[PDB]
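Peer 1: Please see the structure below; I have some questions.
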Amino acid sequence: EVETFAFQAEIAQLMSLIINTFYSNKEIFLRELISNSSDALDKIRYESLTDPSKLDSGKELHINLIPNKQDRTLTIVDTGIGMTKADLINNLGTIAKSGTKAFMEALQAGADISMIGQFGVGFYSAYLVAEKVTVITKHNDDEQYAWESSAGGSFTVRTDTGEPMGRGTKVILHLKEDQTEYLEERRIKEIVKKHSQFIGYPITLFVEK
Ligand SMILES: NS(=O)(=O)c1ccc(Cl)s1
Ligand SMILES: NS(=O)(=O)c1ccc(Cl)s1
């Protein structure tokens, strides 16, 4: 059972701007998704401060980066608060309509795409490097779901029958043919050291073969 949804017009406009605008500094996608993961980990930690059972689904709070050259995917895993089905449909838990509005007025006022994160819609910078994005998520109050979109105006949501997560969010980036540099160990390490050196959670870069 797979449900298909239309993006709100403003969000469709944002993703086409990200996909079509010439902008060479694509590496900021990773900073934005790691920062999103850190925000989600902050939220489950705060909730657990007054109710420890919120961590029965997983005590460890961390971020993993998993490149896979065979599948040409880069996956960002965190054990944060996760997302409900309603959250996924609701622009992945963001205020994306008002955020896109403020972002686009900022761009005509001197901004560039790199401050997308200041407007709450940093997730969509994933489409600087990915032709398709899959999001697997598990929230304590809901079941495990999978979100997917290749842009073009629509996204899908289905119950995920894959590997159980426990709690958190998995962003799978199906990389464009000319963006495979972000599967290289020394290139990921350079970006994490440049942009994410102060994230308050352990970031583990997996190796291959
Ligand atoms: N869409 S979002 O809520 O910024 C987000 C992307 C990845 C997460 Cl973990 S949370
Ligand atoms: N260690 S983990 O983040 O659960 C993971 C290992 C392999 C994946 Cl694919 S996801």
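Residue numbering in chain A adheres to Swiss-Prot, whereby the residues present occupy positions 16-224 in order.
Just so it is clear, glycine is given a Cβ too, placed from its N, Cα and C backbone atoms.
Feature list, courtesy of Swiss-Prot:
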MUTAGEN   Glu47 to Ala  Strong ATP-binding. Strong interaction with HSF1, HIF1A, ERBB2, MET, KEAP1 and RHOBTB2. No effect on interaction with TSC1
MUTAGEN   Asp93 to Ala  Impaired ATP-binding. Strong interaction with HIF1A, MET, KEAP1 and RHOBTB2. Loss of interaction with HSF1 and ERBB2. Los of interaction with TSC1
MUTAGEN   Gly97 to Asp  Abolishes ATPase activity
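So where do these features actually land, and what's packed around them?
Peer 2: The Cβ neighbour count for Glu47 (mutagenesis position), using a 10 Å radius and every protein chain shown, is 20.
Its Cβ taken as reference, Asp93 (mutagenesis position) is surrounded by 26 other Cβ atoms within 10 Å in the chains shown.
Secondary structure at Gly97 (mutagenesis position), taken from DSSP and collapsed to helix, strand or coil, is coil. Taking the Cβ of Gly97 (mutagenesis position) as centre and 10 Å as the limit, one finds 28 other Cβ atoms among all the protein chains shown.
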Peer 1: In angstrom units, rounded to an integer, how far apart are the Cα atoms of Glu47 (mutagenesis position) and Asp93 (mutagenesis position)?
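Peer 2: Cα to Cα, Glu47 (mutagenesis position) and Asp93 (mutagenesis position) are separated by 13 Å.
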Peer 1: Select, from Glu47, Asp93, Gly97, each of the mutagenesis positions with a Cβ positioned under 6 A from at least one atom of ligand 1; if none does, say none.
Peer 2: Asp93
